[PDB]
Amino acid sequence: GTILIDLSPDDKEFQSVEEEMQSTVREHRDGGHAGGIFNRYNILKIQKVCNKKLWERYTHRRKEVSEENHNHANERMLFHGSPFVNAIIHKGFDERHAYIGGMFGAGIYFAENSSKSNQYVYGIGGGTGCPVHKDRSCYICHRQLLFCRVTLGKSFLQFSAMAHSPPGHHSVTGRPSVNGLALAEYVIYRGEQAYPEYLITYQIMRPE
Ligand SMILES: Cc1ccc(-c2nc3ccccc3c(=O)[nH]2)cc1
Ligand SMILES: [Zn+2]
């Protein structure tokens, strides 16, 4: 039931998504090992992901959360990188898409920094890099990320350097406590709490 609609680069919606992508790049403590070395991207395409059943699944859960949290879904737009991007856009997020070994337990992880999600496009730790060249810092091969609508509800705050949500909470927030430039990361434990709104196709760019 999924169709993908291309956005024009002249469309204000394309432009605002590209700006969130570019402006949330940061340097990583691995020196580029997992995601590659880059300061910016070449955006090749942005598509809207349209699936009525998957949208209604999201809004149903969003209302449940809202009603448990004084009419506040605490909805964010966050990045997700995964080897399962093609399954997610067709079938929706579920337990198969969780990071079993994540530091906040087995759940589905999202980032404010697009470059954090870029570290997972080719698997945990960048896996073995692109399929064609086996290069985690490949500047040629086309990558994909999702920019997702995510319901956090009442979020458990962890101050740091599928399972269940902590009792009385709908998500976990990983607050950075050492790297002053890192943005927050988030975990949900129910696939119904995220919708893959935009599929972004891009390359990382070699710094000059
Ligand atoms: C199988 C698998 C594992 C981890 C990710 C993943 N982990 C993250 C951890 C922190 C912040 C963002 C992400 C992310 O986008 N994907 C996706 C799929
Ligand atoms: Zn490659």
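By the numbers in Swiss-Prot, the shown part of chain A spans 952-1112, 1115-1161.
Looks like X-ray crystallography, 1.7 Å, at least that's what the header says.
Positions of Cβ are set from backbone N, Cα and C atoms, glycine also.
Here is what Swiss-Prot says about this protein:
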type    : residues                           : note
MUTAGEN : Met1054 to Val                     : Loss of activity
BINDING : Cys1081, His1084, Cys1089, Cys1092 : Zn(2+) binding site
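Overlay of Swiss-Prot annotations on the structure.
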{"residue": "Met1054", "record": "mutagenesis position", "DSSP (3 states)": "coil"}
{"residue": "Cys1081", "record": "Zn(2+) binding site", "DSSP (3 states)": "coil"}
{"residue": "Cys1089", "record": "Zn(2+) binding site", "DSSP (3 states)": "coil"}
Through-space Cα separation in Å, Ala1112-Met1115, 2-residue segment unmodelled: 23
For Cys1089 (Zn(2+) binding site): intrachain residues, at least 6 apart, with Cβ closer than 8 Å: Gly987, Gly1080, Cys1081, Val1083, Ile1157
Distance from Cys1092 (Zn(2+) binding site) back to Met1054 (mutagenesis position), taken between C-alpha atoms, in Å: 30
Around the Cβ of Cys1081 (Zn(2+) binding site), the count of other Cβ atoms that are within 10 Å: 20
Candidates near ligand 2 among the recorded positions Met1054, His1084, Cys1089, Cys1092, judged by a Cβ under 6 angstroms: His1084, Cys1089, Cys1092
Sorted by sequence, non-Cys1081, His1084, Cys1089, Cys1092 residues with Cβ within 8 Å of centre, Zn(2+): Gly1080, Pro1082, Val1083, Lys1085, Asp1086, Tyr1090, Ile1091
